Amino acid sequence: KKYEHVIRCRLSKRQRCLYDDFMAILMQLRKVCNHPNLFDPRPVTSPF
Amino acid sequence: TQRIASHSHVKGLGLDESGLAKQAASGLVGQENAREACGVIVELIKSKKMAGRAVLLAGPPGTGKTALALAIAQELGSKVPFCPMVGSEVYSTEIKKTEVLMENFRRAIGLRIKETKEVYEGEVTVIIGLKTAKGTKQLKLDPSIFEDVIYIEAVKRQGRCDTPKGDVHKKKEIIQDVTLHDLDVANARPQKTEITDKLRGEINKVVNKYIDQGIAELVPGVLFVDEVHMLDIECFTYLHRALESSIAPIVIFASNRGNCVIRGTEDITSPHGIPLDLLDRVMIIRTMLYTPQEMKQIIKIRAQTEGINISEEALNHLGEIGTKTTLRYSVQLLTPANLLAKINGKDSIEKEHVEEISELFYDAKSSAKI
Amino acid sequence: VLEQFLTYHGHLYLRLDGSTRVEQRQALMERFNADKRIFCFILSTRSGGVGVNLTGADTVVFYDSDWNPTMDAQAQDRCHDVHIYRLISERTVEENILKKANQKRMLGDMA
């Protein structure tokens, strides 16, 4: 016999700041809600 | 939450759209004339047309001119640079006396630079073949660089481990803000005293060549200068030429004492420690005198802001002890009274708690009487 | 993104994607027997449901909504110990997304 386990997760502060920045292509909005793939959360390696 | 911030009760200036200064707005309740004076100053900063003007602040010690400068700096935000400096910071031993006031006008002015650069994300192979998820391309590599991504501007190794997708050549637009004194230090220090012919001659011409066409963007800064009544007369001599210039940004001065003796001549007195040739070249701003109703109001606003709810009797005791000796003593009676309420277990602070704390700690006038 | 995360834990894994060649897929599929220091196996939704896969795989953990009817029903057919774990965000729009996905899967199963 096998069963399923339901585990619900929470969000963070920068993600909710991004959700505030959205309403401030509809298919591109669905990808960020899972993981921030379009925007860059990293201060990425930039040569000065 | 970082509780350490001293002057904290500030959201902005609180000026309305119709030009009227609202009293109960943005925390700083009071000083209507200073806000109506700085409403023209913030427009002078925002318009970015006229520059090289001095604004002197005067009044009793403890009128909140530092909170006013912080309110101006928070209205301007992170776009407009804000450089604070006191009068004792310009003095040094190995650094000459006429070097800090020279470099303040360069560290105040900022420049927005947008540059397009490339990144080669090649993996493994002087001929170095850069392998990607698209293909391999060979490049002629310099004999200087010998020892994942690299730095191609004018060499980060590894980056992966399997024994990194993307194209071979890329592009990206880096948008940064560089001050002119950072440009001067980078000129002096390749991969301190600035010589005049480079700092005034060539750097201004090459910044004009960057603005010259589309690229960058020049943003002036705000130089806050405190402790001017105890500054040397040679710094005043350089400041007279500093105000007589078209490339100098806006400088807000702050004076504390009423009358002083100028350090350097040690014989002549002067109001607010400033000679007549420099006091003619400033914009005099005068603060007002505190009332006990506004005193109790600002103590209540500071207490409600930080962490503390106070009943009416202890607020009356704080207002009386601020009317008698010191407002900042009434500021400092907040946290040990809260600690005594946490020790005794009270959720609020009564009259007995602030009475015992005022019995323990002493004043300045009370120490002068002893 | 997952290759940027999972390589900083001190473990080595492989790829099973929809961009490699067919002979590369065969050379990778011939090298899953008796793996060393490998506990995770990466598949996909379109290029992962091609056909015969590994039989000893357990602990199926899903990450995102598939936005297609009858997707996890094939996973339940292939798995039938295996525990199913899903990522559900709280107080978001994705609850109605999961409800609509469950309605589409029920309409696909009852058809």
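All residue numbers given for chain B refer to Swiss-Prot; the residues shown span 12-136, 157-178, 189-195, 200-208, 224-251, 268-446 in order.
Note: Cβ is positioned from N, Cα and C throughout, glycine not excepted.
In the three-state DSSP assignment, the secondary structure recorded for B:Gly75 (ATP binding site) is coil. Sequence annotations record features per position, and here Swiss-Prot assigns ATP binding site to B:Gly70, B:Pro71, B:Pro72, B:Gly73, B:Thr74, B:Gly75, B:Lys76, B:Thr77.
Around the Cβ of B:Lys76 (mutagenesis position), the number of neighbouring Cβ atoms within 10 Å comes to 23. Under the heading of mutagenesis, Swiss-Prot lists B:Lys76 to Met and annotates it as follows: No effect on interaction with NOPCHAP1.
According to Swiss-Prot, the experimentally introduced change B:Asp302 to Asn is described as follows: Abolishes ATPase activity; inhibition of MYC- and CTNNB1-mediated transformation. When other Cβ atoms within 10 Å of the Cβ of B:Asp302 (mutagenesis position) are tallied across all protein chains shown, the result is 20.
Quoting Swiss-Prot on the mutagenesis of B:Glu303 to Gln: Reduces ATPase activity. Decreases interaction with NOPCHAP1. No effect on formation of RUVBL1-RUVBL2 heteromeric complex. Secondary structure at B:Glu303 (mutagenesis position), as computed by DSSP, is coil. Counting only residues at least six positions away in the same chain, the Cβ atoms of B:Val97, B:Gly98, B:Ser99, B:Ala330, B:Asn332 sit under 8 Å from the Cβ of B:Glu303 (mutagenesis position).
Proximity of B:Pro72 (ATP binding site) to non-local residues of its own chain (separation of 6 or more, Cβ distance below 8 Å) is seen for B:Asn332, given in sequence order. Here the binding-site residues are B:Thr74, B:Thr77; the one with the fewest Cβ atoms within 10 Å of its Cβ is B:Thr77. Other C-beta atoms found within 10 angstroms of the C-beta of B:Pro71 (ATP binding site) number 11, with every protein chain shown included. A 10 Å cutoff on Cβ-Cβ distances gives B:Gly75 (ATP binding site) a total of 20 other Cβ atoms nearby, all chains included. Each of the binding-site residues B:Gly70, B:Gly73 was scored by the other Cβ atoms within 10 Å of its Cβ; the lowest score goes to B:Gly73. The two recorded residues B:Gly73 (ATP binding site) and B:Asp302 (mutagenesis position) have their Cα atoms spaced 14 Å from each other.
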